[PDB]
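Below is a structure I'd like to ask you about.
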Protein chains: 4
Amino acid sequence: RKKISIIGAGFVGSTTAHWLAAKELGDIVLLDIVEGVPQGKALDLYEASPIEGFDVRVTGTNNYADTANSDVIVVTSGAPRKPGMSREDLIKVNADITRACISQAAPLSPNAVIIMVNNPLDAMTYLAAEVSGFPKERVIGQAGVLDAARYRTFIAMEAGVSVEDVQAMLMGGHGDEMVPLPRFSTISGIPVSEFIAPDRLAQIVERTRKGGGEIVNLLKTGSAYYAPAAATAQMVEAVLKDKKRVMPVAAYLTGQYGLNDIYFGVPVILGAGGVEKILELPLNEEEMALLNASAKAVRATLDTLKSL
Amino acid sequence: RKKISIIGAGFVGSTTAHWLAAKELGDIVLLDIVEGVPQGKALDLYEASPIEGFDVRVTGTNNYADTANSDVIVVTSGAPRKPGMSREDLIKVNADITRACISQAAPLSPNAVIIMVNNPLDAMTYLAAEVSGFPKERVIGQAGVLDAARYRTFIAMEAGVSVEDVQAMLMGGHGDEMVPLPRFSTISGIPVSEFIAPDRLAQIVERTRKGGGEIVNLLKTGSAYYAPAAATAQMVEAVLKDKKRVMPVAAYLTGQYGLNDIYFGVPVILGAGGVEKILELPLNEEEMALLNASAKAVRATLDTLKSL
Amino acid sequence: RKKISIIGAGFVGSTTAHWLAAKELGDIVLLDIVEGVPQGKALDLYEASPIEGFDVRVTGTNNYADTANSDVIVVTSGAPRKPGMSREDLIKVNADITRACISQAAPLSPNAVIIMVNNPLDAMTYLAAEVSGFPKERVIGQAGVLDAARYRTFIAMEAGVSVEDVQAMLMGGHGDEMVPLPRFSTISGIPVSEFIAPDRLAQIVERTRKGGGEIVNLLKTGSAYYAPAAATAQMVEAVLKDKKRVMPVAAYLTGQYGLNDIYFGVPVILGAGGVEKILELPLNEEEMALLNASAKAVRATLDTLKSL
Amino acid sequence: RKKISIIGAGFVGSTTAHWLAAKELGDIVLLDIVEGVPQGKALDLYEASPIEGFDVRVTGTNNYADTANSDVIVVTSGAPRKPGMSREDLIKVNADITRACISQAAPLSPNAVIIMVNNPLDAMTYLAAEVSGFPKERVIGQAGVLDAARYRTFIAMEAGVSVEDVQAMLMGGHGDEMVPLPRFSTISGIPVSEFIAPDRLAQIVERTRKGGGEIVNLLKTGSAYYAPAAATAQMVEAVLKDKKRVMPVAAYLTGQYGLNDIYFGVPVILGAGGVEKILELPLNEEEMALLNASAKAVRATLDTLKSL
Ligand SMILES: NC(=O)c1ccc[n+]([C@@H]2O[C@H](COP(=O)([O-])OP(=O)(O)OC[C@H]3O[C@@H](n4cnc5c(N)ncnc54)[C@H](O)[C@@H]3O)[C@@H](O)[C@H]2O)c1
Ligand SMILES: NC(=O)c1ccc[n+]([C@@H]2O[C@H](COP(=O)([O-])OP(=O)(O)OC[C@H]3O[C@@H](n4cnc5c(N)ncnc54)[C@H](O)[C@@H]3O)[C@@H](O)[C@H]2O)c1
Ligand SMILES: NC(=O)c1ccc[n+]([C@@H]2O[C@H](COP(=O)([O-])OP(=O)(O)OC[C@H]3O[C@@H](n4cnc5c(N)ncnc54)[C@H](O)[C@@H]3O)[C@@H](O)[C@H]2O)c1
Ligand SMILES: NC(=O)c1ccc[n+]([C@@H]2O[C@H](COP(=O)([O-])OP(=O)(O)OC[C@H]3O[C@@H](n4cnc5c(N)ncnc54)[C@H](O)[C@@H]3O)[C@@H](O)[C@H]2O)c1
Ligand SMILES: O=C(O)/C=C\C(=O)O
Ligand SMILES: O=C(O)/C=C\C(=O)O
Ligand SMILES: O=C(O)/C=C\C(=O)O
Ligand SMILES: O=C(O)/C=C\C(=O)O
């Protein structure tokens, strides 16, 4: 069977194990720094297997040796934000955690595809690629799938249609300057502008950018995990099943969109080899302007990163 | 449980029972004019239930009384074409069969949504609405979902991407003058023209229009059933689960696109109440020209219909 | 669509919503007394729908009016236990909570099947039946499905076989005195005693009885929720899809197994009408002695309850 | 991705592809000797993928070279029987077909697990093992899963319970002499004898034995394929996902049940390595007498085979 290791067994990591288990994609290893917690969550989920009918070994551990030879490594060990904070405010604590986790896991699974989740996403993904030394196509960050999912959900709710018929591309860094692309969003191939008024669509674009913060303010003691885990699981599935999915993920740019040496949310074809192709869309002046402002925000986090 | 009756237990009807059973949407009644055949197919499929794990009663019958109080009626009793024929060539034989089936089933399930499949689709759907006297929104024809699925498949194959990320709208009568709409087709919200060259996309549009005939010429003894059944099942699912799907189905027009008193392949929101809304797309001159040529072909079949 | 209301949006409640949404069984209403929490978890789960592909309306609320006319009501509002604590220790606190919830929800959904989860399970289910005034067969408690799932997981691990081929019955109150039944345990119809030696099987039985405590000790801050939620969801599903599942649940007894006027873990047929029939197994002397011991335990908590 | 080759694109073969595609287990290659037929069914099934949402490459062919390096090979190229005919009557025709297929496919996929379906099952599986020269544990026949499924369906119908809670073992050759085992039949761990009276259970056992004939008489033009295909697919799945399923299949015996040098229906653990272990049930006098009768039947066909 395929092997998937999830580093960090908190809200997002455990929920990610849940989505993956139900899919019977492969055996799962939940690792954490806290003793007992990952073992308990993995056993609890494993005990659900006879009810749901999936044959997947789910095991909790505190030892990186158990993650050896994984096909995919998911990183969800970062600290989450609380109300009033930005994802960037977590960069110091999480840079340390990320370096720690990647330095230990990466060497044990040299052929794995690493999927970063820790925030600030784009910067943490860059760090992981550096600490691991893995081919850039095998180190990606999850962010766009979740952001576009929030957008797609708001459209479905607004238009009163099935979430199964809404598609949307969203680019940029996983933050406030995120760039949802209405012009690149459709319902069964039909432009969303044909279903929703411009002013209303504008409010949806804004709600999408502040979507993470909306949940943080509701939960008050933590951030989102159901959709984030689903998004991560979808990317894991893309790799394990070599589905060649077209989705936005933080990938390493070498000139696309006029950007070099940076991890940025861009449309890619994701498969068994990780990022198999970075797509270069014909954005207009307004879109490019928003994208550049996003690339600037991301570069800003990378500059903070290098000063740590 | 919900009840679904499938009139005509041949290739498309039985395959449709298969797709539906696996979804555990409701009990299924397979009716046919031939004795034994529907009973055998329904029992064979029912015996697969312990293996797959679905609890759905699947029963074969030769008596319309068994289809009483169905939530959805699927009609697949028409004769299929052989190599060298057009769907229109079946209108005489199938007009009789359709009238026969609808006159018997419709009265027994007054609250059902009828989904026609018999070819020529648009004309047979018009006939069914007339013979049944049901509210027009509850009498629809399956055709666009299948046509757009063939198109979406060719795009996925051509672009080398996941079929899960391809969306496409296709309009018109279910025939040679069918109108696939490249401008209304995307991959994760991105126009298909960004993935495929115009000349290649043109060949795909053509293959889509002649897609049914392609299979007929390969099988030689019959026509397609796997995709047609999937398409039909998806529409059944849309109604039973009130999913508000946006898909192209033959619906009754009263002025949309400048067309009145005709069943034509158009984009609709499909739910528990059947067609809950007919969408009017801003087609350009070239598209409207193709659509009108299609509306003309359909009107031609309706004129043949009235002379029977 | 069917409507499911979950009272108590904590670990089990929210996780049950997750399992339920993935099955697209109906719209879900997550209610809690803490403001924002349910709204946040519901929105988060909702935003995952475009990724997973399920059309389910998940709404969080602090108002019981929103639960009106539900097909099923799940009660997961009770306080969980902390390490070194027995489920019975929660009786006073959870009796007040359970009473408050049932009294506000029952009147608004008179035709609903109530599934209790709050511990001590058996006594809370009884309290629910008494507060709702509902037909006894429409007020049941989840416990046996979870306990049996743990038991099945253990034997699957021990024997090295698929969890899909392991079934087992388990009876009694949800506590240390529960009674797993090895004699009524099989692997593809074959007695488990053929796969696991008596000594090891005895250990598995003991682990099952202490299974809940095992998780609480590992997590230290709370109790299990992945399997507990999957169990609750399988019961909700049995009801909504009228599957006629044969499973152990807490049902009201009037003489079965020689027990009367008590909610106790017994095998039943679960369907749209709730408990449609209580099965009466031919237990031997060994098993009955265990069952009677468990009954005395449940009776004791019932005595504590009636005296609160 | 995993690769599955189906030799014989008829009713069972094509239907197996359908069940397999829906599970997204791997790419499927449908091979047939008749030109166009496999290509047509494959394309048709492929065109259904955008509707169902599975990324599976289904290719039809008339060239064995395309089956090279498959993980699993399904053999469904045998001629089916017509009413008033026994499965044994197909031995000469199907021996030539089976021989021709195996000799061309085996060499190209030396690491594959071969699953025989052609009737007479037991004798064809033996012939396959002898022609391929493969390890006996990697050449098995489908029969018991189907027979047991029918038996389980009947008891589910009779008892009025979910097909998900019914398990049963069945042994022996795939024919009139097959041996269902009521003693090794349970409903959620409870003996079926507790649900169905002896007289009725005896009728169910008889129906199971004649189950295949029942379908052939109803269809008149061919034999079953929905359950047969689901059975074959569950076995393919057990192998590809290394599930360790406990199921009856035709395996090579070297003394188990006192039988040697014969492929016979026995319970096994099925996983990535094929038959990983043959279970030896403690059968009583009644059961062994039946098993020995069945063994003599299979041996007889084996005698006919070796003398062809
Ligand atoms: N779209 C996205 O990219 C996205 C979405 C949601 C959350 N996130 C981010 O993901 C991270 C996880 O969020 P969460 O809510 O699951 O948090 P959490 O606090 O629930 O879980 C993090 C887990 O990591 C563990 N941990 C800490 N240091 C570790 C180390 N060195 N090694 C192994 N495990 C360690 C903790 O003990 C904890 O169980 C946060 O940084 C959050 O902001 C990103
Ligand atoms: N996209 C579409 O709309 C679409 C796709 C595929 C096929 N079709 C059409 O659907 C029909 C069915 O195709 P098929 O391949 O399943 O054909 P088929 O010949 O396999 O099956 C038709 C079944 O109808 C039964 N039948 C005939 N008269 C009947 C009557 N009066 N009452 C009840 N049953 C009766 C037959 O006995 C037969 O079993 C054809 O007309 C075909 O062209 C439409
Ligand atoms: N029967 C079983 O098999 C089983 C399995 C697991 C847990 N349980 C029990 O289920 C209960 C819930 O466990 P948990 O881990 O989810 O706990 P939790 O503390 O995470 O969640 C309980 C939720 O109830 C809410 N709540 C409290 N009073 C309320 C009221 N009056 N109305 C509405 N909501 C209210 C809280 O605010 C909280 O969100 C516990 O009593 C636990 O012991 C039973
Ligand atoms: N073991 C079971 O439980 C079970 C269940 C059902 C059917 N069967 C048996 O399975 C076989 C297939 O049944 P069916 O209903 O699908 O039959 P079918 O006639 O529909 O299909 C057989 C296919 O094999 C093809 N074929 C013939 N010779 C070939 C060769 N040399 N190479 C490649 N393809 C070749 C045919 O052209 C045809 O498409 C029969 O022998 C039947 O008795 C076994
Ligand atoms: O807002 C957060 O902190 C986490 C969810 C996200 O990254 O969108
Ligand atoms: O071509 C046919 O006759 C049937 C398939 C379709 O209607 O596309
Ligand atoms: O032990 C607990 O408190 C919860 C899980 C269970 O009831 O098994
Ligand atoms: O009876 C037949 O020929 C095929 C079905 C089976 O083998 O059961």
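Using Swiss-Prot numbers, chain B covers 2-309, in order.
So this one's X-ray crystallography, 1.9 Å, going by the header.
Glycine residues also receive a Cβ, built from the backbone N, Cα and C atoms like all the rest.
Swiss-Prot lists these features:
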BINDING   B:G9, B:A10, B:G11, B:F12, B:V13, B:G14, B:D33, B:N95, B:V118, B:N119, B:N120  NAD(+) binding site
BINDING   B:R82, B:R88, B:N120, B:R151  substrate binding site
ACT_SITE  B:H175  active site, proton acceptor
MUTAGEN   B:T187 to C  Forms an intersubunit disulfide bridge, which makes the enzyme more resistant to thermal denaturation. The mutation does not alter the quaternary structure of the enzyme
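In terms of burial and nearby residues, how do these features look in this structure?
Taken residue by residue with DSSP, B:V13 (NAD(+) binding site) is part of a helix. B:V13 (NAD(+) binding site) has a Cβ environment of 29 other Cβ atoms inside 10 Å.
Of all the Cβ atoms in the protein chains shown, 27 others lie within 10 Å of the Cβ of B:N120 (NAD(+) binding site). Secondary structure from DSSP puts B:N120 (NAD(+) binding site) in coil.
Using a 10 Å radius centred on the Cβ of B:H175 (active site, proton acceptor) and all shown protein chains, the other Cβ atoms total 31.
Long-range C-beta contacts of B:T187 (mutagenesis position), restricted to its own chain and to partners at least six residues apart, with a cutoff below 8 Å, comprise B:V167, B:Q168, B:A169, B:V193. Annotation note: B:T187 (mutagenesis position) sits in a strand segment as assigned by DSSP.
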Using C-alpha positions only, work out which of the binding-site residues B:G9, B:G11, B:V13, B:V118 is nearest to B:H175 (active site, proton acceptor).
B:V118
From the binding-site residues B:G9, B:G11, B:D33, pick the residue whose C-alpha lies nearest to the C-alpha of B:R82 (substrate binding site).
B:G11
Around the Cβ of B:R88 (substrate binding site), how many other Cβ atoms lie within 10 Å? Please give the count over every shown protein chain.
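For B:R88 (substrate binding site), the count of other Cβ atoms within 10 Å is 26.
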Report the member of B:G9, B:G11 (the binding-site residues) whose C-beta atom has the most other C-beta atoms within 10 angstroms.
B:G9
Around B:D33 (NAD(+) binding site), how many other CB atoms lie within 10 A of its CB?
23
Could you tell me the C-alpha distance between B:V13 (NAD(+) binding site) and B:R88 (substrate binding site) in angstrom, no decimals?
15
Going by Cα-Cα distance, which of the binding-site residues (B:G9, B:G11, B:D33, B:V118, B:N120) sits nearest to B:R88 (substrate binding site)?
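Looking at Cα distances from B:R88 (substrate binding site), the smallest one goes to B:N120.
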When you measure from the Cβ of B:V118 (NAD(+) binding site), which residues in the chain that are at least 6 apart have a Cβ under 8 Å away?
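B:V13, B:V75, B:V76, B:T77, B:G79, B:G142, B:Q143, B:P229, B:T233 - these are the non-local Cβ neighbours of B:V118 (NAD(+) binding site), listed in sequence order.
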Residues with Cβ closer than 8 Å to the Cβ of B:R151 (substrate binding site), same chain and 6+ apart in sequence?
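Non-local contacts for B:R151 (substrate binding site): B:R208, B:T209, B:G212, B:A228.
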In terms of Cβ proximity below 8 Å, which recorded positions out of B:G9, B:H175, B:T187 neighbour chain A?
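Filtering B:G9, B:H175, B:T187 for a Cβ under 8 Å from chain A leaves B:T187.
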Using a Cβ cut-off of under 6 Å to any atom of ligand 2, determine which of the recorded positions B:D33, B:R151, B:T187 qualify.
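Checked recorded positions vs ligand 2; flagged B:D33.
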Taking the Cβ of B:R82 (substrate binding site) as the centre, how many other Cβ atoms fall within a 10 Å radius?
19
Cβ within less than 8 Å of a chain D Cβ is the test here; which of the binding-site residues B:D33, B:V118, B:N120, B:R151 meet it?
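In terms of proximity to chain D, the binding-site residues that count are B:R151, given in sequence order.
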